[PDB]
Number of protein chains: 2
Amino acid sequence: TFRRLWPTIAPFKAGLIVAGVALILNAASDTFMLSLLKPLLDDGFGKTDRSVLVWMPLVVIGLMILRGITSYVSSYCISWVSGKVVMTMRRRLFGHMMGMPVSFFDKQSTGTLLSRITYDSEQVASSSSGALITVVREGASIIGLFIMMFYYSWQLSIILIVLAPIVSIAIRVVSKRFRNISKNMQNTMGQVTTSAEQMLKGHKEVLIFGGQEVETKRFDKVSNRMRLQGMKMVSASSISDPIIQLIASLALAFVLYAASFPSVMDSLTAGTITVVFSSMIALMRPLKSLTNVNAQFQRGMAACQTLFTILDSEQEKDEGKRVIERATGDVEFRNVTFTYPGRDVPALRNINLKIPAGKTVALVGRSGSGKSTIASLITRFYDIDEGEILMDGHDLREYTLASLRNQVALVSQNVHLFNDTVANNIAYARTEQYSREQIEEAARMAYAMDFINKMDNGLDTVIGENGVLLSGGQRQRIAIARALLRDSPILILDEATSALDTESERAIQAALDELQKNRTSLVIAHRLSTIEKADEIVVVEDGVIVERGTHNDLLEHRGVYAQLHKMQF
Amino acid sequence: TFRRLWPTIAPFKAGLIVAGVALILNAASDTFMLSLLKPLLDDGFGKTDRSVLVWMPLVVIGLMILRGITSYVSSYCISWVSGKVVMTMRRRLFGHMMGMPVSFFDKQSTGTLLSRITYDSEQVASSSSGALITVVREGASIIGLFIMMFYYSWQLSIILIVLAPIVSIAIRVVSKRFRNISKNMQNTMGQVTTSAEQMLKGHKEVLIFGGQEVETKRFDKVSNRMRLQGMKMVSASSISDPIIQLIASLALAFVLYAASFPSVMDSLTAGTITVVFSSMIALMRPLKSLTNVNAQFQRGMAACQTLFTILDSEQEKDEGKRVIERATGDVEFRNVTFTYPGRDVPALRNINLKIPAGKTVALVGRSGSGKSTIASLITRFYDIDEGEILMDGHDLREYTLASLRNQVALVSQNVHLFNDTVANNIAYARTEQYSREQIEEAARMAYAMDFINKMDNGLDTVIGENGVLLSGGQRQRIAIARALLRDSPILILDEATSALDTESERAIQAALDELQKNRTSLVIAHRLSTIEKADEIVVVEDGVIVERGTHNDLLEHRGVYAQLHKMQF
């Protein structure tokens, strides 16, 4: 289409302008080179003993140096422009992405999203740059070649432009007719191939009926028909080439017949003919390329449109306007039915689960569904499909998103550690608020001080990718230390690390005890020790509150907790 | 370089010869055509007279007509050998394919077999033809242009052909160095892309901690480094072009200096330089084609090796010495444990089932495992992995295969209706053995006479694919007529349809009665009526002899016949 984007290009108008001149001169750096033929072939050889011939190599060297300089400067400046445009574009896109809700990150577009960030964006920038250079350099080449043509031949140029389009249309029509014939006969080829296919698949019958000889005979006939069809097809193509070659040669012969001696022509001869011919042969390239530019510009902006489909999709709406420094009130699900976006089946029915302050609630459903989403619900990553989760007398959707997300600290077994220094990761975007000594104290009370200790730079080492590549349990420890630093009232534990880590599983247990010593302690506790530690275990088989109460009572009445308990054994 | 084809390409050598001769001119045409340039640009346009100018178009037209006719004739004739080799290889493949055991049709090759027959054999022939047409045309052009050059310039030919290869090596070395730089820098840029991928992948933890600001900042940094890497990459890729262009232009400048500085040169005049330059400009292509010639040769001839592997493999083993007209004595597989080739699990376990003369036995199974292959065992489609199949006290493995195939007739809902006429299908490959009248008599006694009756040409109607396209039940009716005309003693019937076609199922039951009125009948049966009809229903669930006896007796002993009757209802 006609896009927009003129802002986000406006400041770098200077760099583009350089190409606008540089590329233009590039055309001259070729056109004059072509023009250099006329001084040579007319007056720079055996006709003259020695003259223009001795200096011409210097002229060619200088012209090619000019071409190289123009190419380099044009490439650098068109780069600069494209790089700046893509710079601003990627920064805006990623800024909107980070605010974009998890609904967009429904795992449907995870792979495509990095593509949009880098590959598709670079593709659009490069396509637009290619379009600009192909409409500037090649466009100016056309104009220069025509100007030189007229400056050299007064009448012959009109002959060439009168004859070239007629020749092109004749070649196109003959090629179209012969390609249509070729495909029409390719259909017969396919029919005979199907005959052979039906020949083969009957082997089961052929062998049992002992008719291999008649099969051989009819295959002889069918193969002969195949050979005849291939004959005719190859003949069609082999006559297609000579006809176009002949029409081109007839065009050239007509041109050379215009070299007759009326007053119209033949006063410009010798090298002039050579330069016009070479100019036309070279013009063959710009003319062919320019018509292709339409298929390029769209090929770029279409992607932009596609990219725009990703830029302004459903966005995160912080409709809530209530801010709380701390959430001392108990967490209470109330008649909350959750529908997972992109999934018709409701992952949760209405539930009135209440999480008292400073109490441990364990959601330990073995169903493997709904339980994970329950952890997200308190954080409002998704949206409450139905019902209300009330917080100190106020619904979650009523609260400001930033404050609520602050109220909750998330720790799991797949904590995606950020590529930064270890100290910063302890308080991301808040390390300015927290003192370094506070980070060290949190790490020590996090029962994970050793990992920083034996690390060479301690609280100054880059830790993420291209860092140290610590184990999953180490990520658990760093995340729990981060939580201790944040001291958020709301706590969610995945506990997914059901495996027993060597020398750290006990450390992890002690650290989780420190984490849950106070503050709300909703946990997804698969481990039996965490289950018994929980004050009010509320296990859900992804539908409803199937069982609830203390673990011993849950064992008393079988329900579903009995099977889960015996599975844990 | 195997060239086992040469015995199979000798009978057409003559045509190939006229391909080469006609191809040599297809090169010489250009050599003379470019030579025509010298008259044009030396004693042509410039001079007042048109002596060589008016005929110029006539010579071009005549010479290009010669070029076109040579191209057409040479390509058509090389395609003649190509076709008559591709077709003979195809025919040989098919001939040794019909004799191949069903093992080759293990479904290891179902559609790749058709690909071999047409696509791969074509590739063989077309690649060999291209090798010839590009090591004759192209080499002929090479030698022609070289001799033309050396004729026109005593020394310039050397001073140019000695620059061509040094220039080529310089271009290649600089290109390789810049490509290595480009790939290394692209690796760095990809590393930065992985950093950005980590950046975006952490959206969950980015949002929960309310730190999108620091995320945006570090994204600014990483993306700025991205843009620097992209700028450097584009700079390197672009500056690659000027260096090669400049080295080429420097070589050309040296070439021109070769005429300029010395006095031994400078007799070249004007046209001769254009002749030589165009000679090399064209020759740049034939050298590339010749370099690729051997690549194409060994790209295509390996297809011939594969084709020979298809050809040169064990034809269906015919290690049988016993011929019998009719096997009235009971065929029985005793202590036979069959293994489906390519399937480790035996589908048959040492079953000692005897098929009594005249009396009908039935094999019945839900999954069909083993049961389906029980019938196949009788025809020796597969081979005797264990045990012996003794018909009239004589082993099938001992019997000549053709006689055994005659002994047993296969009838099923799915039958390959040969792509021929109705009568020939009724007696495939033995229509000579069975006279025409008995064909329609057997159709009438088959109770499926109507279809032959109402057919367009009746008994002579083409019935194959790309033809009438009867239904599956109709094909089964044609098969029943097939077997009835054959009157074979052994009858294996799939009964896979187990469905009532309108007006055709009762007819099929009657035809089954007629076929099984006498003759041994091993029937894979699902119909309850067929089950009760069989004297001994030895139903096997792939275990072995799972259960046997009359349907009433099978009911008495529930075994598997209880669930079998459940399925029947």
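Following Swiss-Prot, chain B shows residues 12-580, kept in their order.
This entry, so its header tells us, was determined using electron microscopy, 4.0 Å.
Even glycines carry a Cβ here, placed using N, Cα and C.
Over in Swiss-Prot, the protein carries these features:
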DOMAIN    B:27-310  domain 'ABC transmembrane type-1'
MUTAGEN   B:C88 to S  Does not affect ATPase activity
MUTAGEN   B:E208 to Q  Improves basal ATPase activity and increases transport activity
MUTAGEN   B:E208 to A  Does not reduce substrate binding or nucleotide binding, but decreases ATP-dependent extrusion of substrates. Inhibits formation of outward-facing conformation
MUTAGEN   B:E208 to C  Exhibits ATPase activity. Forms intermolecular cross-links
MUTAGEN   B:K212 to A  Does not reduce substrate binding or nucleotide binding, but decreases ATP-dependent extrusion of substrates
MUTAGEN   B:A270 to T  Temperature-sensitive. Loss of lipid export to the outer membrane. Significantly decreases ATPase activity at 42 degrees Celsius but not at 30 degrees Celsius
MUTAGEN   B:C315 to S  Does not affect ATPase activity
DOMAIN    B:342-578  domain 'ABC transporter'
BINDING   B:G376, B:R377, B:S378, B:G379, B:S380, B:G381, B:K382, B:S383  ATP binding site
MUTAGEN   B:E506 to Q  Lacks cell viability and does not support growth. Can still bind ATP and slowly hydrolyze ATP, but becomes locked into a closed dimer conformation
MUTAGEN   B:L511 to P  Loss of ATPase activity; ATP is still bound
MUTAGEN   B:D512 to G  Loss of ATPase activity; ATP is still bound
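Overlay of Swiss-Prot annotations on the structure.
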residue	record	DSSP (3 states)
B:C88	mutagenesis position	helix
B:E208	mutagenesis position	helix
B:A270	mutagenesis position	helix
B:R377	ATP binding site	coil
B:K382	ATP binding site	helix
B:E506	mutagenesis position	coil
B:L511	mutagenesis position	coil
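Around B:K212 (mutagenesis position), no same-chain residue at least 6 positions away in sequence has a Cβ under 8 Å from its Cβ. Of B:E208, B:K212, B:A270, B:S380, B:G381, B:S383, listed as recorded positions, those near chain A by the criterion of a Cβ under 8 Å from one of its Cβ atoms are B:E208, B:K212, B:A270. Close to the recorded ATP site, the chain also has B:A358, B:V551, B:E552, B:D553: residues not among B:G376, B:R377, B:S378, B:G379, B:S380, B:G381, B:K382, B:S383 whose Cβ is within 8 Å of the site's Cβ mean position. Considering other CB atoms within 10 Å as the measure, the emptiest surroundings among the binding-site residues B:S378, B:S380, B:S383 are those of B:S378. All protein chains included, B:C315 (mutagenesis position) registers 23 other Cβ atoms within 10 Å of its own Cβ. The mutagenesis positions listed here are B:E506, B:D512; among them, B:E506 has the most other Cβ atoms within 10 Å of its own Cβ.
Within the set of mutagenesis positions (B:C88, B:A270, B:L511), the lowest number of other Cβ atoms found within 10 Å of a Cβ is recorded at B:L511. When the Cα atoms are compared, B:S378 (ATP binding site) and B:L511 (mutagenesis position) turn out to be 21 Å apart. Residue pair B:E506 (mutagenesis position) / B:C88 (mutagenesis position) shows a Cα separation of 54 Å. When the C-alpha distances from B:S380 (ATP binding site) to the mutagenesis positions B:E208, B:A270, B:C315, B:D512 are tabulated, the minimum falls on B:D512.
Taking each of the recorded positions B:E208, B:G379, B:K382 in turn and counting other Cβ atoms within 10 Å of its Cβ gives the largest count for B:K382.
Listed in sequence order, B:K382, B:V550, B:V551, B:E552, B:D553 are the same-chain residues six or more apart from B:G376 (ATP binding site) with CB atoms under 8 A from its CB. Checking each of the recorded positions B:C315, B:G379, B:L511 against B:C88 (mutagenesis position) by C-alpha distance, the shortest gap belongs to B:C315. Classification of B:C315 (mutagenesis position) by DSSP places it within a helix.
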